[PDB]
Amino acid sequence: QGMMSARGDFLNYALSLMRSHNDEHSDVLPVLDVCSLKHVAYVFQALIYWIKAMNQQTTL
Amino acid sequence: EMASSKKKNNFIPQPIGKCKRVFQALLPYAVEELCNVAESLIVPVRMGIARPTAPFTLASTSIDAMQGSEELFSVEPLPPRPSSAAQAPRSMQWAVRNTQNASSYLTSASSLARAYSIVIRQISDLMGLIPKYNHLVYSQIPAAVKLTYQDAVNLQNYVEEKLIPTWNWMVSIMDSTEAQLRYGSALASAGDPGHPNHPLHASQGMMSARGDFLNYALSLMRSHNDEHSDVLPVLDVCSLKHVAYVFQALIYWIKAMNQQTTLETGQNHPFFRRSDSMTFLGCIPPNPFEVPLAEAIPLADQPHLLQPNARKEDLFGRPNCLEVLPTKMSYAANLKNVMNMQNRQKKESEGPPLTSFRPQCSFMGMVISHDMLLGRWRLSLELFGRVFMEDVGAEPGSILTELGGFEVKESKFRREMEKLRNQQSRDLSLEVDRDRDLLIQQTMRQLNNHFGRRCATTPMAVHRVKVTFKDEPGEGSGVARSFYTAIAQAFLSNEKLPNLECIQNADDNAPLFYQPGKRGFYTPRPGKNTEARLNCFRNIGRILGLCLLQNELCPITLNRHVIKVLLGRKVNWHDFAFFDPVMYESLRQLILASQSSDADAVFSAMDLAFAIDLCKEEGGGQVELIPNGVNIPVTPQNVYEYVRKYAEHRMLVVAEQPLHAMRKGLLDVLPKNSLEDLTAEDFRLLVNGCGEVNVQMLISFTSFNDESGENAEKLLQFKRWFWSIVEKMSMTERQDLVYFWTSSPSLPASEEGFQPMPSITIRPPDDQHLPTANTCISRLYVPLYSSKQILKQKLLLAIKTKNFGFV
Amino acid sequence: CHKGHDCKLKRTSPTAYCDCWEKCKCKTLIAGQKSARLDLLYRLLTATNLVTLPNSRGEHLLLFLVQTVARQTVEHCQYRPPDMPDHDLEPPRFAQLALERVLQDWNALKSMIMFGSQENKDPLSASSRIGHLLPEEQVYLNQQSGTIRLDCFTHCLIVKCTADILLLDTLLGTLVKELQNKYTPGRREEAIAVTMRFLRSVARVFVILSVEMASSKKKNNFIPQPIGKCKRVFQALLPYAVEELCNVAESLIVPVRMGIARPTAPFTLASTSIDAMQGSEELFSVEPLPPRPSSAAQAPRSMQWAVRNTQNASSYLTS
């Protein structure tokens, strides 16, 4: 199942990407994996920290 | 899903061909939609978003690809709730983390880049169809959307607008990589190789990972401000697979645009122009009359310097947004600079028909041509062309293939030889003596009886060449291997020939070949230009062709211009350096003299005329370069005519009939088309092998057998002794050694050149006996000598004793 | 005592005394008059430009002195009160006084910070011979500047001077004083250039140290000196430190944001400051390349579909 599962997942990912571009994804779950988002999660915390510090400066 | 065929085929399976048909019928709209698809495909890669995935194989057959798609299209909507890698050079090895199922980001990024390149190629093709659209619609599709010149303009603008973002990203990366590589090269040459941190010197888990990461961060921080003068940049090319795919696709776009745009005594005369292999990528050649021969053509200085894996830069001498060099290593600076230049530049059919559409790449820079880019990212390209050749280079329309070395060209040539060899079931059989005179006469007579009883206007395709020696009844290919060398050595000898007129039944005894200049390399000797001699020469050409077809070497050390004649291509001034280096330099000085204010006085004082004295090996006497040349003086203005005719005369006219005969002889066996992809260097490596006996090359292909019964450690010590002795041998002695071992002085140009592999058998200890070799199987036998000195003396004596024993 | 002789650092255990006094004509047995030594130091510093010169290994006097002061700190902490020379004498403090005094000279500090710059080209062991190279290599290799010795000096000043702060305060006070020298023409821009180069070196030190040291889940004010001193530098040079740190952040994010970053194997963060500092030693103990010699809690079911999980080799995601 390995090779065919990898191929199927990749092709389904491409299909989902092409559909989502034009909002043509009404009857299928978007292909998504959060384990890949670790680096953006780090960046996201830092960026919120910047804006939160700005708001603290406004309230302080 | 469908794997690209390495062989060019027009199969174009219906599942894809029909998609192309749709796009062609709806071109003006299909292009825009495909651009949006390309955007969606690239964004996951360019932004670092794409999901990790496990690898998968591409489907070779259309059937399996279609079946794989079935599992993707056999889907029902969700119902509602019911009611209830070639090795890098040492100067760049530091840049590669390599030894030269689970999911991974790089796998997905690379496969997504592949999909992106597919879409980009489709877009480039659709744009390529515009000029012929008014013809390719009616001849292909019953109906299609009409489009006009104005629409073609807008399509070009739209496509490039969608591609520029990706282009800027790619350029930043490529420029940084090229800067780091050029920096590493400059630092490697400037620094001391003895130092342990030197790139050529280099060429725990947790702490190693931590150290590497911290060093990477350090390098990044330093490169941002050009504070990286004494350390190698931290770089890994294995991570650049996805950008390599994208890069090929983007070059393809610009190259298609350029294709759409394209779709005497002067130094400008074709004879003086740099030739095959000599013209570097988007580099401007150094004028050959300003650079001494020793430096202009290092290969001409050392004719044995050519190697199958030699860098083109070494052999032929080291060499607008793109005219500005990629000097920054920091990425960020490169993108900002790209954007600054780009912002400077940025700030029925009416009228013309589509056939008059003049598209171009006129943005990002004013004019781009791919040679400029191949020159810009020259080092990045050279490294990619070895790391990614098996992956990115396998793509259709691959640009890495232009970086292919000898092995690539040899692969294609071998395929042609296999196709030709398997078409005939009639072999060649030669029965010859070992005596030089008898060998020549017998070989040539039998070759004429073989050739003339077959159609003389068709190539002599055969399955196997088998040779037997008189009183030495070995048989088959091994004997043919020893025979090719024996006959080649018979040709190259300075001894007088037997009467070649004996060959006609199937005195001009001048040797067949001679050494011009101060080289040990040969040019055909015309002798008396009798028909018997030319007959011999034609048969020699046949031998060359047969050896190529049989994947065997023919060690006839011919000069480069001779090889060009055999290949069916023109000989140039630059090839005269390979005929006679001394005369090349002297004639070059004569050309430089023609540029002096006293040039007239110099040419008159030298008493030069368009007639040249020939040495005995050239037939002797004085021969005119041009009719009435004796009475025609050489002047500073016709100096190029004089040098051109001098070089051409000695390279071609003196031996024109021998060369013509040899050319036909090669064509008598192999088709001309098979030679079109080869340069003189490739023909040399295929026919003559490696003139320089690279000891490491010989080692890597050698296997060792033991008949002594001794322990492996003692045998290892002895093996090391042998190879050390070989390394210390002079080139003559190395050639004699390989000749002793295999009956051929040259090494094959590749691993596939050995059939079977060479081997050395270690015999029981004996300090009196000499080594012996069964050359028909490339097997050398060496006694287990008690000392290295004995092995050296005995081995040298055995190899220099050309009177080989009948082992 | 062995100047110009064949001497090599031995690999045996460091727990040993020195045999030079007994086996040779040791010329370092006599301390001399310390006050005269210091007075002569001051006179030479103001009388000559010798302070700007490197030694035979290309090392600037400040680098020499900083390493010497840290080393003496280690050796002298082992001292104890009480034909053979007099022993149990008080160790010298000359190296520390010299380091403090040299750092007060704008010329010495400028030469050290600008050391490795295109203008302040190191003549020895630092790619000093370029003219023999073809133009391409000259253009590329002349464009970069070296900071190995500036980085090692800054690293020593911050990480190895664990028993001092006045040295860093002296350096920073000098930079501030010259940055405030609005009344001197040209000098202002020079002070800024020097300060920016120094800040970039400090930022490199800061990033390395901060990445290695593990963040404590318990809120602590330990703020180890290796990082606290970097923060002190930034605070003293805030208006410039901010800009330089922004550029550092840019260089750190670009490899990630563009999908460029190299794959790397994972590593553990150091819990103690000591191990982080030691890890940095392997990164800062570097010599320049010499020239060629002359010859996861479970997701809810409605979102589990979005996670590829069950709820050393290098990898891109790790990096």
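The numbers used for chain A are those of Swiss-Prot, and the residues that appear cover 1908-1967, in sequence.
The header says electron microscopy, 3.9 Å.
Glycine too: its Cβ is placed from the backbone N, Cα and C atoms.
Swiss-Prot annotations:
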type	residues	note
MUTAGEN	A:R1914 to D	Impaired tetramerization
MUTAGEN	A:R1926 to D	Impaired tetramerization
MUTAGEN	A:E1931 to R	Impaired tetramerization
Out of A:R1914, A:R1926, which of these mutagenesis positions shows the lowest number of other CB atoms within 10 Å of its CB? A:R1926
Here the Cα-Cα span from A:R1926 (mutagenesis position) to A:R1914 (mutagenesis position), rounded to a whole number of angstrom, reaches 18
DSSP three-state assignment for A:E1931 (mutagenesis position): coil
Measuring Cα to Cα, how far is A:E1931 (mutagenesis position) from A:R1914 (mutagenesis position) in Å? 22
Please report the DSSP secondary structure of A:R1926 (mutagenesis position), reduced to three states. helix
So, in DSSP terms, is A:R1914 (mutagenesis position) helix, strand, or coil? helix
